[PDB]
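A.B. asks: My structure is below; once you've seen it, I'll send some questions.
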6 protein chains.
Amino acid sequence: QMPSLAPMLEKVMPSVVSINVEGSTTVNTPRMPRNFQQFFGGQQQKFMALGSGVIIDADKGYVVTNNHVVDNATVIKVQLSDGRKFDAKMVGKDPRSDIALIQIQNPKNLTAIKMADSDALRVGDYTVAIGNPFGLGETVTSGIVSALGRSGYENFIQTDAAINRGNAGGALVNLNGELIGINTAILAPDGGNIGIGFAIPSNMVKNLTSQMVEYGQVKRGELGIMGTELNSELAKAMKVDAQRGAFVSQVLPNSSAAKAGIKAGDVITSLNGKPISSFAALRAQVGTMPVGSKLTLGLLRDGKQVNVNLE
Amino acid sequence: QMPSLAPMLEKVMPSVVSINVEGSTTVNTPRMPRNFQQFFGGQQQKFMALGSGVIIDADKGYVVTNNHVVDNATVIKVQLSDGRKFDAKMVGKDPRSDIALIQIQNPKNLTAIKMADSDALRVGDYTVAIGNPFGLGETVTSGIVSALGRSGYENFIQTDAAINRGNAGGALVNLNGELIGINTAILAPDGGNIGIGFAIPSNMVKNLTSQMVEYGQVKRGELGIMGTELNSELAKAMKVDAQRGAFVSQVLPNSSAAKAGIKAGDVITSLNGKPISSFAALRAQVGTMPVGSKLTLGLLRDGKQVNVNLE
Amino acid sequence: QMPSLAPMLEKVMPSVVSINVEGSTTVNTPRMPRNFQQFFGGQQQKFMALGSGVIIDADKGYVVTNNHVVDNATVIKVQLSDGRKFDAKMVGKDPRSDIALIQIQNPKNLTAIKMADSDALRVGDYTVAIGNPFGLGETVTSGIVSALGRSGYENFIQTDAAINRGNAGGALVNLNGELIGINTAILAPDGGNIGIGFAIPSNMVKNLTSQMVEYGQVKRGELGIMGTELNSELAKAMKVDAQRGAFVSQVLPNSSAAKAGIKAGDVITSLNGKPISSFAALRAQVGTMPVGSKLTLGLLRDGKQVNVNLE
Amino acid sequence: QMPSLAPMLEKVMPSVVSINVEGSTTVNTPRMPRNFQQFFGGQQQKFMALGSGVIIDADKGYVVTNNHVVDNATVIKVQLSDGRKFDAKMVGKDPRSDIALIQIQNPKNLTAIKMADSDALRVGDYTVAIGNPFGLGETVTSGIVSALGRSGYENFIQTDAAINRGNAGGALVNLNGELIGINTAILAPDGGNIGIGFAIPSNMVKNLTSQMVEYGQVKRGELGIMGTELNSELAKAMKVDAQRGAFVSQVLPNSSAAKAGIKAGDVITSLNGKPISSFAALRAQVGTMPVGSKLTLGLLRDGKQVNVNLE
Amino acid sequence: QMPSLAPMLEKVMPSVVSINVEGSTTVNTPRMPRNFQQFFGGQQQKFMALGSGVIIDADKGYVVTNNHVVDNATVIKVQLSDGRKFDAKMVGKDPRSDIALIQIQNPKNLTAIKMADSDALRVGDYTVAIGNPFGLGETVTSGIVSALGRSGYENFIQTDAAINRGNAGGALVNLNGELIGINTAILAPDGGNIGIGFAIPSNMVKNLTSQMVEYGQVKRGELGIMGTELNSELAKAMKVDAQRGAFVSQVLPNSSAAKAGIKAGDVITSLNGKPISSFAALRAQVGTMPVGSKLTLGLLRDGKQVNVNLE
Amino acid sequence: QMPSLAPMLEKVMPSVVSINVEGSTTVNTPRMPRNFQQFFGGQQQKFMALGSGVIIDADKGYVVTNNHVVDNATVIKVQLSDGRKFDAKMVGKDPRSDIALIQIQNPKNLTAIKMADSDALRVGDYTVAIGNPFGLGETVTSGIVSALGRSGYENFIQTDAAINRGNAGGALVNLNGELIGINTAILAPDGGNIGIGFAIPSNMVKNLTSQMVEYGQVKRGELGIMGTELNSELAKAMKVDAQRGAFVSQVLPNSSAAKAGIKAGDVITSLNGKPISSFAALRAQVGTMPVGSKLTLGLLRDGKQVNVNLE
């Protein structure tokens, strides 16, 4: 009969869960009377966040979701599409990528989703998102892969399968029902839309996620080598023929420098396209990123640009 | 050659009509001069509404549309996709579901749409909407069934096939060209979008619609039985072991109570999920609904929850 | 030397006090994540209100202030212009006129202000207001009496001595340092300005205030007589020559009816200018007012309009 | 006793009247449903304007007011401060200066105000305004002369005696109760405040007003002489030593040119300060002004600047 | 395996290019201090526009894009999806249809897109748009043909394949990878969305584009014949039986009048639906359009309506 | 005759000058097309600021004004109320108090204003402000001293003589024509009103101003003594009986510590009322202030609070 996504959706929905968060946050004591004609400017306030997650490990009962949903939580509950409810405890979170991991207490008869290798994605691929944009429940929508933050190096998937005025729900799945990414919120504190959706790709979700299980957090790889700004003592001494950039004096730490095929003298000025002005420009950009990252540095020395792997 | 919806659209469009409403409304006499720096605060004012409808009965020439389009109308006109124009008179309207019925005067060579049984819908099904979001004409758009207010009990279809910033047009149709619902406006007085579209499902449209033909209106089923609040004389007397809710003293009226499998003593506290706090909470929620409704009541008495059918 | 208000201000300021309110209020539990692109929609929340008051009785330590400052208070503190602080307990409040009365605990060496008879005010009289518009402290400002809600019958003083974008402070005083009114907030919940200031005149403040001491509240005088709508049985029977209004059948209750010089048959259609359309129009307008009121009723019977005194 | 303005106000108020306008205007037929998420885009609509006026001629019953109050009026009513009401017919209006003149029908026992010579005003002089900023009635406020559009040549009086967020009321009067100007609305269509008030000075009001009685309108004095742009045939031929401006070829029309002490050759480039760029710049600025104007032209010819008097 | 658009996208992307514009514009000199509480009111300012284009002629290196992207450009650069960059010079632009043409300097190994005949489009056809809505790069999205400004006479394609809050990108392509239209911006100065996308159809793009190559501009066809308004001398003389419209006296110019099958006497009152009120109404509407246009005129003379072809 | 301020204003205005600033500032290169539905995110841009100043030294030609008027200036011009214009060069500025000093080039026949001792001001004193709120020129307004940041210790004068929606003009003068303060802008970058005006008092203006002449800037007095936080090694060792505050270990620097009557052990927790929480809380608050300041510290040691004088 008629083509439909219902068939695969019925095999995927059991892996998608609903998350009810109850948390408290420190807030300013309201100053009054309230005068709506004035530009003005501590107590605990209870809040209720809500969102979606995907079951990533059925035996352990690990569930990936968004940090903007589970942040400051005090009690978190989970409901499977069948109706069953469980308690869950937090296991790790990451404000930068807006990814967080939770663990179901007493997991039983759970179905984990199969994760696809995101490195295989291509722009015109079809995608469907599964989330909760208005708090009314699990809503599913479809579209295609609009942009790839690499294939088309610390990527991001842009998809037109994203709901207007809604909160970046949960799962981004392909036609075979496999997880290709988790939809996130770029404008964090505000689960919100920019007009198109962004998602961490599944491989990154997997990497980010194994780290939270192993360390309670994702280890930041802030790692240059030990260099000296351009125009300084040991820096100016050399080339300076096509100057303007971030100089690199040493490389011995052997931190993806004896691996980056980088040695003394170099002068990096790129990090996936954006020109690396200063030297600290580098120290910062390359340090706020998640271990295992694959960023690329356009290096100067008359031909040189390799890809790094954090750690 | 290439896949297209044009083929089925050409078999459906003849059933979709354009509605031009001319009406008058009572308005406040403007107070002036107008000072845009002030927060301030009767005559008849002519207005022009516009919208879409679907031909539901070709011999009778019955056309379903939205109450926010035909409300306060004084003259209503209809244009078929072929160009022909007819006059129409109102036959019934319903602000709650935003559905209204009109009748074409001198119907001739009309094509009614075939209505599908909406109980068969499933979330990943494909849908296409046909309406007039900007007043520029008949615009068609497609997507899928994002949520079902029951299948996934007084449902609602949520579809991502809904235009941004537009007025909830008319028809919601499936791939075989059959009516699966009429797109409505939840924010009534303002044909508007919340970010995703809602539609009354076809079966409800059919029920709602037969009622307007038969009574000029949809009969409200406000029908409990005759009970007595919880904690009162005849209520407190019993159980009160797992209290907190709406008590039910009698059931003899035999109004889906001798049918709800409900008898004296009970204590209902649900109506499709939302906890029934008070007793009037019940009297109100279950009374504003359209006859024939299928709502469900989570009843307390240590195991009891049946589905009702208004009347 | 140079003219100044400082001289009289130094004799008045000791009567003007600062009020620090600490209160709790029931609020909605924040729903999140917060999406600033959505139109959405219980716990106790502590708040801090702030305002001004005037010492009206030094022995008893009675202080008049605004109900929008002391509403929902749990702890109220008072600081005299000299620095001394006292605790105060609430004694009465009135949302309608925005007036409230508080009592200082352990009053000692207090100076009450002298109240002037407001019936003597005239439009071009000079006035000075003393309050706290931004929370920064006691700010004084001057101007004149811009309008009188009677002299120029349940008056109101309009004064151009009112601060832009500020909260209607406290006292309105004349050139001899006497209280002529308390500045209030017409837009209650929002201590705010409309562009000019309003104040309850001192005589009303005095009346309103004696009532809160005597009853914990100001007694509402909802008192017609016992009549019967116009066009009804006993109403239509009579005149109806210059109809259109509120009929009056009886008067025996002797409630400012045997005092209003009103008797059976009458047909009132005025209440200080505004035409009294219906009969309940009267029942409502004349019932929300504070006892002792002096409202006027343009009565129909070919010449008749007297002034009433509630109770 | 205490200083007050009440004394003089009681001698002035009888000259200040209240104006109730009932008018109709051509408006767009509302297009619906109304979607508040859309940027969109004829019938007669009745409106009610309201404002203040001053009695300028008691025998004739001439009343000056604002054109933004009486524009498009169909019925105009007038109430004296004593309560009496009269009908009035329009006699002239002027959108440019926002001044209009009306005539009372059956004037009787009227008191006209005495007009002061505005040429005598000085910045620190005291002023009081009398108007109706919120529609609540006659409100009076005071302040000083903040700026003079000449004394400090087609002046304007700026006064801090102007109400926040209100509609530029009516009269501007000095301490002896004499009219020194009518407060106007610079932002016409919106009786509104810029933060300080503007008023046509009394002498201009008098001139503007005598013209409306005599012609139904104020005659525009668009009058150069007949010249030829700078850089043209007969223009470039001469000087051009300190060029850049508006050339003047002829002067024979004898229109304040044989009076402006202006003759062939000249090159005007000023009109009360603002540099006269082009030649039409002059034709326009000097033509939209009211006859009898006293504008000044900084003329070039190595020393030349005289003041003109329209006509 | 799974259906995808990636396959055809890989054959199309090479034809889609990125355009970086650097231009200067005349702007007002900022007046300060900036007071955000005031409604206020020349130098050159450099700006940077950005957008998309499609390679329409590989040998010549002609690239079509939007006039709102290339307007006021001083330097324009182009990057092919492979990374190569070229300089380009402007060749023609058209604010009305928002289409502009540029030429690549030193074109080499370029792939032009194949253009489809837009006259063949039908509403349910599938479409995909390729553009740059946020400046982040080339983003592709899909949907269907929602409306046709003719097929369903100076058409426009409306497509739901348009990104929310983004700038109308570039190309609109069908499933075989052929250009069916260029997405434009109706709200010009603001690359922006109305909620659905508009595009000039490919045939018009082709016509508009050949004109800019041949004349530096698209020649406007402002061409009636030479008639005389309705009710005038030679107009009223005739019929006037079903009057109300634009009269047509002559036709001899032979400008699609000896071609429009139009002769003396006629009275046109239509231009693709919209009633032609006045005679200049016609002169204007039919003159702002692009040569080669196919507009239709509902002509009066008891049966007459032909389609014109500009020139 | 009638009271007026004109008399004294004529003796003061010659000291008040008009300042025309022409400056350049570094700004972001506009990114386009401009999409008003997007939340987005270097070149020199010329600006024109405008404001008022007061002649403080006639021989030297020193003029005080606001830093928000003269900041980033490249050319500054000055016009005396008589018409004469001079060039001026900057001599010092201070963003904190918004005061700046300029010097007239070729001063000649200048009249300096006489400065009054601001320590003598009292709340009900009369004041008049002279400035340029809309750019239209010199506007004068009057009112009274509403609040004193000390008399009623690093004061501020609050005056109701401040124009709505305008830029804090220049001079604040008393009835004898003497400077009592310069009106400033608290919301700096935006010459703007909060609803009432603030002014640096004349004595501070004098102190601030002598410093800019002597050092090009006002020397910041960041000066504690050298102490050690509360709860630390040498701090906890002592008292701690009524703890909670900023400890003070040493005092030997003799910086208003051997002058503050302060010695080892102390524990300051006040700075003119506001409780000094931390120790750095002190280091910061007392360091951003202008030398010569008179701030007061509520010191703990069972009775101790003296006033300091920076340096």
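Numbering, chain F: per Swiss-Prot, residues 37-77, 105-215, 221-379 in sequence.
Placed from the backbone N, Cα and C atoms, the Cβ positions cover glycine too.
Listed in Swiss-Prot as a mutagenesis experiment, F:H131 to R is described as follows: Loss of peptidase activity with no detectable changes in secondary structure. Residues or ranges marked as active site, charge relay system by Swiss-Prot: F:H131, F:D161. The domain 'PDZ 1' annotation in Swiss-Prot covers F:280-371, and the record cites sequence analysis as its basis.
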A.B. asks: Where the chain breaks for 5 residues between F:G215 and F:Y221, how wide is that break in Å, taking the Cα atoms?
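C.D. replies: Roughly 10 Å, rounded to a whole number, separates the two Cα atoms.
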A.B. asks: Just the number: how many Å between the Cα atoms of F:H131 (mutagenesis position) and F:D161 (active site, charge relay system)?
C.D. replies: 6
A.B. asks: Taking helix as H, G and I and strand as E and B in DSSP, count the residues of the domain 'PDZ 1' (F:280-371) in helix, strand and coil.
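C.D. replies: Residue counts in helix, strand and coil order: 14 helix, 11 strand, 67 coil.
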A.B. asks: What does the Cα distance in Å come to between F:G77 and F:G105, when 27 residues between them are unmodelled?
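C.D. replies: Flanking Cα atoms: 13 Å.
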A.B. asks: Enumerate same-chain residues with a sequence separation of six or more from F:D161 (active site, charge relay system) and a Cβ-Cβ distance below 8 A; give 'none' if the list is empty.
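C.D. replies: In sequence order, F:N129, F:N130, F:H131, F:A236, F:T252, F:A253, F:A256, F:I268 meet the Cβ cut-off.
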A.B. asks: Count the other Cβ atoms sitting within 10 Å of the Cβ of F:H131 (mutagenesis position), across every protein chain shown.
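C.D. replies: F:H131 (mutagenesis position): 25 neighbouring Cβ atoms within 10 Å.
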A.B. asks: Under DSSP, is F:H131 (mutagenesis position) part of a helix or a strand, or is it coil?
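C.D. replies: Where F:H131 (mutagenesis position) sits, the three-state DSSP reduction gives helix.
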